Amino acid sequence: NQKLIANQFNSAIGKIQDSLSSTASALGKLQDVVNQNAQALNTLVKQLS
Amino acid sequence: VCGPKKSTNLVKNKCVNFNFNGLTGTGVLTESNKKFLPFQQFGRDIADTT
Ligand SMILES: *[C@@H]1O[C@H](CO)[C@@H](O[C@@H]2O[C@H](CO)[C@@H](O)[C@H](O)[C@H]2NC(C)=O)[C@H](O)[C@H]1NC(C)=O
């Protein structure tokens, strides 16, 4: 089934691109880290006031 | 209503110790395009600094 398997693989990769390029939430785990750090710094700066 | 203080010239694009109407700090004074309203003398940052 090598040809079938290669075709399914190639298709699956194309699906990954379609998901990643259109679903912003797909990378929420990394964006959340950035957001937490940004909040920590914004909080720290605002405290100066 | 300001005290008996003699003003000096303003020097731009260099680190200076400034005093504007009693407001002091250290920094570089540069030209800007900030649209202050006729009644606004000072602008502020997130930290409430000038
Ligand atoms: C196993 O499933 C795959 C699909 O996941 C079958 O391959 C498809 O077969 C149809 C015809 O019935 C074609 O129109 C598709 O283009 C084929 N897909 C791919 C990726 O080649 C495969 O025939 C099935 N095998 C068995 C034994 O049932």
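So for chain B, numbering is Swiss-Prot's, and the shown residues are 524-573, in order.
Every residue gets a Cβ built from N, Cα and C, even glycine.
Swiss-Prot lists B:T547 to K among its natural variants, and the accompanying note reads: In strain: Omicron/BA.1. For B:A570 to D, Swiss-Prot lists a natural variant annotated as follows: In strain: Alpha/B.1.1.7.
Rounded to a whole number, the distance between the Cα atoms of B:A570 (variant position) and B:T547 (variant position) is 16 Å.
Of all the Cβ atoms in the protein chains shown, 10 others lie within 10 Å of the Cβ of B:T547 (variant position). Applying an 8 A CB threshold to same-chain residues 6 or more apart, the list for B:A570 (variant position) is empty. In this structure, B:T547 (variant position) is part of a beta strand by DSSP.
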